[PDB]
Amino acid sequence: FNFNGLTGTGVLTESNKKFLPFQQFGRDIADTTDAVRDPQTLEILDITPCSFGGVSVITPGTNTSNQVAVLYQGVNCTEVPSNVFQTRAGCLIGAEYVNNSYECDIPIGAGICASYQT
Amino acid sequence: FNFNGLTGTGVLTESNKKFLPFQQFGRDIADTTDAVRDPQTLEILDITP
Amino acid sequence: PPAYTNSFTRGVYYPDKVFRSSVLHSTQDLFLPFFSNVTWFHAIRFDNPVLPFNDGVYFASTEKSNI
Amino acid sequence: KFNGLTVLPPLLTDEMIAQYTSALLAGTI
Amino acid sequence: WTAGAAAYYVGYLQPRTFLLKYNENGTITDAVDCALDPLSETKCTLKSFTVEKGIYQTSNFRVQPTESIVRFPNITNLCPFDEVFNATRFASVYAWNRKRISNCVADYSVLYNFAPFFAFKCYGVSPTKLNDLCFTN
Amino acid sequence: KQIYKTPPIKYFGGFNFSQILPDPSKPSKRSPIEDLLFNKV
Amino acid sequence: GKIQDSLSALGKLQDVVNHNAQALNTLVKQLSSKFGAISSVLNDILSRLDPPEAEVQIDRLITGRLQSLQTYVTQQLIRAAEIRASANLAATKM
Amino acid sequence: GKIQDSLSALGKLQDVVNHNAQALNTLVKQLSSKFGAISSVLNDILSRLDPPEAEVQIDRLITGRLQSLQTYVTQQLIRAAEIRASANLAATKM
Amino acid sequence: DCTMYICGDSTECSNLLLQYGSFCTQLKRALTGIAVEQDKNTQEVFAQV
Ligand SMILES: *[C@@H]1O[C@H](CO)[C@@H](O[C@@H]2O[C@H](CO)[C@@H](O)[C@H](O)[C@H]2NC(C)=O)[C@H](O)[C@H]1NC(C)=O
Ligand SMILES: *[C@@H]1O[C@H](CO)[C@@H](O[C@@H]2O[C@H](CO)[C@@H](O)[C@H](O)[C@H]2NC(C)=O)[C@H](O)[C@H]1NC(C)=O
Ligand SMILES: *[C@@H]1O[C@H](CO)[C@@H](O[C@@H]2O[C@H](CO)[C@@H](O)[C@H](O)[C@H]2NC(C)=O)[C@H](O)[C@H]1NC(C)=O
Ligand SMILES: *[C@@H]1O[C@H](CO)[C@@H](O[C@@H]2O[C@H](CO)[C@@H](O)[C@H](O)[C@H]2NC(C)=O)[C@H](O)[C@H]1NC(C)=O
Ligand SMILES: *[C@@H]1O[C@H](CO)[C@@H](O)[C@H](O)[C@H]1NC(C)=O
Ligand SMILES: *[C@@H]1O[C@H](CO)[C@@H](O)[C@H](O)[C@H]1NC(C)=O
Ligand SMILES: *[C@@H]1O[C@H](CO)[C@@H](O)[C@H](O)[C@H]1NC(C)=O
Ligand SMILES: *[C@@H]1O[C@H](CO)[C@@H](O)[C@H](O)[C@H]1NC(C)=O
Ligand SMILES: *[C@@H]1O[C@H](CO)[C@@H](O)[C@H](O)[C@H]1NC(C)=O
């Protein structure tokens, strides 16, 4: 998007902020633009960030297997692009979540683990 | 010494490495030149500090 | 009509004229990507096309004659 | 969240820590 | 006229990161493409060929701008640049002519169609990227 | 302060400490377990 | 029973939260520092300036922000040694 | 007697070796960086450039590599405090 | 994220950042090193049963 000079990237959504007739855009704490006013229609729109985070690969070692599962940290499983499991720590893909319990093997975070169980 | 562009200092000694006919010089782990091939005589020489 | 072929691990070339011993070196250059779709032309009736270049060309051929 | 900054979750939840503490209490008493 | 049976395979090179493995004699025996799936990307991140068990914070990610809008000014006249570029008489340098430009749509196509241009030096901008910025005054 | 030595007999009421005392048949005079410890790093 | 009255103290736990929050708030704020650059935002420069000129500008903004990351990581290592020494004391008392 | 079987563990000792080897391998590799200069070799600069401009290019490389040494020495001091704390624990147990 | 903190979205920047040696990767590694120890700290205090 570009709003009369403001160049950026993000998702545009209906806002609930109220600008003073002379203001064009707003910024949040830490001084980053978080709302704009459309020059043509004069409506206030929020700008939310395009999802991100690190990507890590979980591997048992090529001398055990070549399978792998991937956890996208605090990414919803609907905004990533079998076994898909949503946890409070992110989106876990490639492992099935069970209700049993074993000893930690490969820590995944927040109480969850994984291993090459048959 | 200067070996066709490679500028440096050191002692030249007979090597026991084998370069592939298209390679001029070699580097060691940590990315430093450790062997060259003499452009004129085509012999591989180690460079020690 | 086109006809494709999976190139598994092909077109890996020596990036520079530097000898290296038992060393895993990480380079970044123009390479043909792994497990890709190369195009399998015949040109034999006689129809050879004028192809683009765009960044290099990997060109394989299997011919016992000299054509 | 910020411009490339992220906070990772702990491996142990606070429920699991509470279970270690109750085990120490039950063992001792 | 008459030929045999030709066949050739054509593929195109792309800018990629590889991890090549040179053995003792300086030959390449194996390579890993650091953008294929996930285990070869992990092996190229670690700079190793053996990956022990655990999460390996490999790459990163971030969805991509789908389309692209451009809400701009309303329209307006044109701010006539030919008032300042085609006046019959220019004032001398001790009392130099000044003009403020009001709001308009500023086509710089004109102002290019004038002369062989002995000097054309922008400083805070570049003339190839002049038709996208929007200055206030 | 001082460098202590064990007596030649080396028989302490049964307890057998040969795996932690030096091996006289070695140039280094390490113990059997110390030889493993320097072979892993 | 009197222990609850003394609670309804934990300043040592709030200080850990504060120190990290302050380093993350400072790290983000250091991006609005021209550091000696026409603009303090990247795209503007890399999009209102040629391709060989913007070089100098962005090169000026990279060294400054790279120094910011070195400051941040060095302090996290020094501060993590202090919480580690505290965790060792807590484990020993346990 | 079972102790040998469990050995034939020492990862804490290998980590000390690894951390120093990695800092020495990185310190050397940081010499092949241009830091935004025309070249990365202080002789090649002169060979293809006049002094007035060569002093600037060499000063950039000097600043970059001097920053490398400051990073190296700061980390050795922070890491030496950790091995010192470990040596104090080992002496106390002794 | 070293690349997203410094450059930020821009792609002309990424080729320039690759100049500054590995100053970037070292940073990431140190930060993650502070990540593995923080979970071990907790296990040593509480997981004694
Ligand atoms: C920009 O110009 C347009 C006309 O080209 C103005 O347009 C109309 O806006 C009203 C208000 O929403 C609509 O009800 C009409 O349907 C629009 N006309 C057409 C033909 O679609 C617009 O208001 C101007 N905006 C500004 C900021 O100047
Ligand atoms: C470059 O020219 C020199 C000429 O001196 C070559 O050196 C001679 O090579 C022959 C062939 O092996 C030897 O028999 C002579 O003894 C060499 N001369 C001396 C003085 O030693 C040299 O081989 C040439 N290099 C290449 C790559 O062609
Ligand atoms: C600059 O001014 C001159 C005259 O003021 C313009 O010349 C006129 O051009 C139109 C169309 O080409 C003709 O119909 C007139 O007869 C011309 N006038 C004269 C006196 O010759 C010229 O077009 C202007 N240039 C620009 C770029 O605005
Ligand atoms: C102390 O223990 C060692 C073994 O750890 C004994 O030495 C072994 O004795 C057996 C017979 O009991 C022999 O078969 C082995 O060859 C011996 N090993 C070596 C390295 O010599 C030793 O005899 C024990 N000492 C006493 C006093 O019982
Ligand atoms: C690794 O592979 C070797 C054979 O090459 C095998 O002997 C060994 O058990 C393997 N290690 C593991 C952990 O599977
Ligand atoms: C992901 O989005 C769906 C709605 O599309 C929602 O139901 C779900 O709770 C979300 N998951 C998380 C972890 O927020
Ligand atoms: C695990 O148990 C919960 C109830 O505690 C249940 O809702 C859930 O479906 C169970 N999960 C599976 C995979 O069976
Ligand atoms: C090659 O082509 C086939 C069919 O056109 C397609 O299914 C396959 O995904 C292609 N390979 C790649 C690597 O895209
Ligand atoms: C290539 O390496 C092998 C060992 O892998 C060795 O036996 C052989 O002699 C080498 N070839 C040359 C020409 O040195």
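Following Swiss-Prot, chain H residues are numbered 932-939, 944-1029, in order.
Structure determined by electron microscopy, 3.2 Å.
Using N, Cα and C of the backbone, Cβ positions are placed for all residues, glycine too.
Feature annotations, courtesy of Swiss-Prot:
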- H:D950 to N: In strain: Delta/B.1.617.2, Mu/B.1.621 (VARIANT)
- H:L981 to F: In strain: Omicron/BA.1 (VARIANT)
- H:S982 to A: In strain: Alpha/B.1.1.7 (VARIANT)
- H:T1027 to I: In strain: Gamma/P.1 (VARIANT)
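Recorded features from Swiss-Prot, shown on the structure.
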residue: H:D950; record: variant position; Cβ neighbours (10 Å): 11
residue: H:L981; record: variant position; Cβ neighbours (10 Å): 13
residue: H:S982; record: variant position; Cβ neighbours (10 Å): 10
residue: H:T1027; record: variant position; Cβ neighbours (10 Å): 7
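Here the C-alpha separation of H:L981 (variant position) and H:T1027 (variant position) works out to 58 Å. Distance noted between the C-alpha atoms of H:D950 (variant position) and H:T1027 (variant position) is 22 Å.
Not a single one of the variant positions among H:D950, H:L981, H:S982, H:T1027 has a C-beta coming within less than 6 Å of an atom of ligand 7.
H:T1027 (variant position) sits 60 Å from H:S982 (variant position), taking the Cα positions as reference.
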